[PDB]
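Okay, structure first, notes after.
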Amino acid sequence: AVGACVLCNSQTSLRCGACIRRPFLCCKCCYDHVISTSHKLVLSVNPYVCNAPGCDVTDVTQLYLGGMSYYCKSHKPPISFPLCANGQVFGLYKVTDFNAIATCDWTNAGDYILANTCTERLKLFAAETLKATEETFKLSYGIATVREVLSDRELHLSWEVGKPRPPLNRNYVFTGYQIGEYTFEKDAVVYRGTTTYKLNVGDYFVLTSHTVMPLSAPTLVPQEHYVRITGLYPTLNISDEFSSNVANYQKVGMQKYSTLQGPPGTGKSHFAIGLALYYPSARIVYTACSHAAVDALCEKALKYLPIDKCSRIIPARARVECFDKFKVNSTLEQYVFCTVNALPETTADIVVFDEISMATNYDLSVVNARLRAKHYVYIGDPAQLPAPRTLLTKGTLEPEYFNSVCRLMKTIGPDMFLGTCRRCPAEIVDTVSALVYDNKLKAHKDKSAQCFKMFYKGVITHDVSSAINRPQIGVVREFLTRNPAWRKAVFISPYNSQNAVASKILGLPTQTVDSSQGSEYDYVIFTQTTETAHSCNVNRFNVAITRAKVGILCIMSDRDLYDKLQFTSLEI
Ligand SMILES: [Zn+2]
Ligand SMILES: [Zn+2]
Ligand SMILES: [Zn+2]
């Protein structure tokens, strides 16, 4: 085992045995690690364990080198040097933050704060460790064996005793048994297979744990500033449609990487596709974490870019329905649209990474490892929703801690900012501009006079932990009878269980705030449901109200966010 130290890069044979990722640690840092943490197992070619027969001493501080072997204080020969002395551990080729990443359980916010404020090699170590911990936690949950079938979209399940039950929402995807991946929604439950299969009684579902691979490439490559556009060739004949972004497309060619903060409806997809029309011969790889964000880029490319040079990359193990209008899996097309987890090993003139608030440092590193590009563009908004951190239960994660790109956008500011929201009525724009954008987001549309807010706490019931507020759905029902124009509205709430009750009572299409991100609707009916930290999250609130093009009805629980809404108040 010959490699480089994760804290100093000094070559060493040593690796920490108690670290779940086995990081290579140099003699000066390996000591600093074992002497300050519960981690005492050290691994070089042979473990630093006692060579005496039947001896169970593995702590490196209680061990010595006796000639060419290792022994504890009870078996060491007279001529034996301690392995731990003078700030070093004997190894070939002869920090507080590394200890904290190495030993935390990833349940606190301060753990993620650290995984983003540390050095670049420690950011990769933190993302490798966190992902390995997240996967092992999936194994702790119990197996759900099918006790019976009801119909084509409903079933009943038997859970494992002793092992806790994972929460039922489309977030947690099970693997059927190999009957394909399956999703559930709340003893009557709604079953949904990625593959159409006549539900087998006896078969079981298990949360499939992917193997965490090691990170090699940084989350952000080292920045390079140029005095000319590099490797890219602009057009002089550029349609007036994209004239607004000409100066920013040039900024893109005069830097190795660039950040774009685009509040909702400010033109991110337009900017991303227009960059292809500006550097017309440049091969562009369009990437995002979700299939929906890649599909949304495909919809904009279909309108402006030639359908022949466009390819949508679909992983052979297809899970959800995606874009069907490009030639599929043709890696060598000029315009390649693909999710981070399915990226092939290829090079590009430009790489566009959209919905950057949803990326983790693990995703950021994977992109830098599978794609070698002249220019990298990071598009998103740190005021929108981040990736769900499953293990995180204590504390709240601020935008500057979502990933490396968000960290930059929230501290030094973004390289480019789309300041005019063209989607929302002014009431909505004026609310989110003051809430999350320090009054720098401006309204293109006029006030629609179709933005209403109602202060109604109702009654909070729970479907395990996911909340329901029937009096809030009852208030929406009464409003709908008086304003039937709102019959075509999308119902939005922070909880899938609230959305299940509202789908049956109201008959409106349903969307959680988290699944609505990147989408727009003429009318939106939002019920806050609870007054929790989840439902009062300003990034989730910002996404919730910025889905509307024409009108919105907000039934609120929080007096703070109700007062911040610059909407017409209703009564009943
Ligand atoms: Zn070191
Ligand atoms: Zn360790
Ligand atoms: Zn011994």
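The residue numbers of chain A are those assigned by Swiss-Prot, with the residues present covering 5325-5418, 5427-5509, 5518-5526, 5531-5916 sequentially.
We read in the header that X-ray crystallography, 2.2 Å was used to get this structure.
Just so you know, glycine gets a Cβ as well, placed from its N, Cα and C.
As written in Swiss-Prot, here are the features:
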type: BINDING; residues: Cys5329, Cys5332, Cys5350, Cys5353; note: Zn(2+) 11 binding site
type: BINDING; residues: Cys5340, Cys5343, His5357, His5363; note: Zn(2+) 12 binding site
type: VARIANT; residues: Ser5360 to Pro; note: In strain: Omicron/BQ.1.1, Omicron/XBB.1.5, Omicron/EG.5.1
type: BINDING; residues: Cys5374, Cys5379, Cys5396, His5399; note: Zn(2+) 13 binding site
type: VARIANT; residues: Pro5401 to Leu; note: In strain: Delta/B.1.617.2
type: VARIANT; residues: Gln5412 to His; note: In strain: Iota/B.1.526
type: VARIANT; residues: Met5557 to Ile; note: In strain: Omicron/BQ.1.1
type: DOMAIN; residues: 5581-5762; note: domain '(+)RNA virus helicase ATP-binding'
type: VARIANT; residues: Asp5584 to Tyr; note: In strain: Epsilon/B.1.427/B.1.429
type: VARIANT; residues: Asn5592 to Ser; note: In strain: Omicron/BQ.1.1
type: VARIANT; residues: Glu5665 to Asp; note: In strain: Gamma/P.1
type: VARIANT; residues: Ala5692 to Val; note: In strain: Theta/P.3
type: VARIANT; residues: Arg5716 to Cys; note: In strain: Omicron/BA.2, Omicron/BA.2.12.1, Omicron/BA.2.75, Omicron/BA.4, Omicron/BA.5, Omicron/BQ.1.1, Omicron/XBB.1.5, Omicron/EG.5.1
type: VARIANT; residues: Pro5743 to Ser; note: In strain: Mu/B.1.621
type: VARIANT; residues: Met5753 to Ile; note: In strain: Kappa/B.1.617.1
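The variant positions under consideration are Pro5401, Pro5743. Their Cβ neighbour counts within 10 Å are lowest for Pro5401. Each of the binding-site residues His5357, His5363, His5399 was ranked by the number of other C-beta atoms within 10 Å, and first place falls to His5357. For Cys5396 (Zn(2+) 13 binding site), the Cβ neighbour count at a 10 Å cut-off comes to 18, with all displayed protein chains included.
The recorded positions recorded for this entry are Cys5343, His5357, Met5557, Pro5743, and the Cα of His5357 lies nearest to that of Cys5332 (Zn(2+) 11 binding site). Taken in sequence order, the recorded positions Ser5360, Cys5379, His5399, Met5753 that lie near ligand 1, meaning a CB under 6 Å from one of its atoms, form an empty set.
Ligand 3 lies under 6 Å from the Cβ of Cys5374, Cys5379, out of the recorded positions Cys5332, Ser5360, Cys5374, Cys5379, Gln5412. By the rule that a residue counts when its Cβ sits under 6 Å from some atom of ligand 2, the binding-site residues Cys5340, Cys5343, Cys5374, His5399 yield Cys5340, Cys5343. Report note: the Zn(2+) 11 site is defined by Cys5329, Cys5332, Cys5350, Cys5353, and the residues of the same chain whose CB lies within 8 Å of the CB centroid of those residues, excluding them, are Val5330, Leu5331, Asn5333, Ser5334, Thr5336, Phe5348, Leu5349, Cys5351, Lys5352, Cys5354. Listed variant positions: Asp5584, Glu5665. The one with the lowest count of other Cβ atoms within 10 Å of its Cβ is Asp5584.
Distance noted between the C-alpha atoms of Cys5329 (Zn(2+) 11 binding site) and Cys5340 (Zn(2+) 12 binding site) is 11 Å.
Excluding the listed site residues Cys5374, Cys5379, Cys5396, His5399, the same chain places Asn5375, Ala5376, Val5381, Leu5387, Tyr5395, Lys5397, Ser5398, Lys5400 with Cβ atoms within 8 Å of the centre of the Zn(2+) 13 site Cβ atoms.
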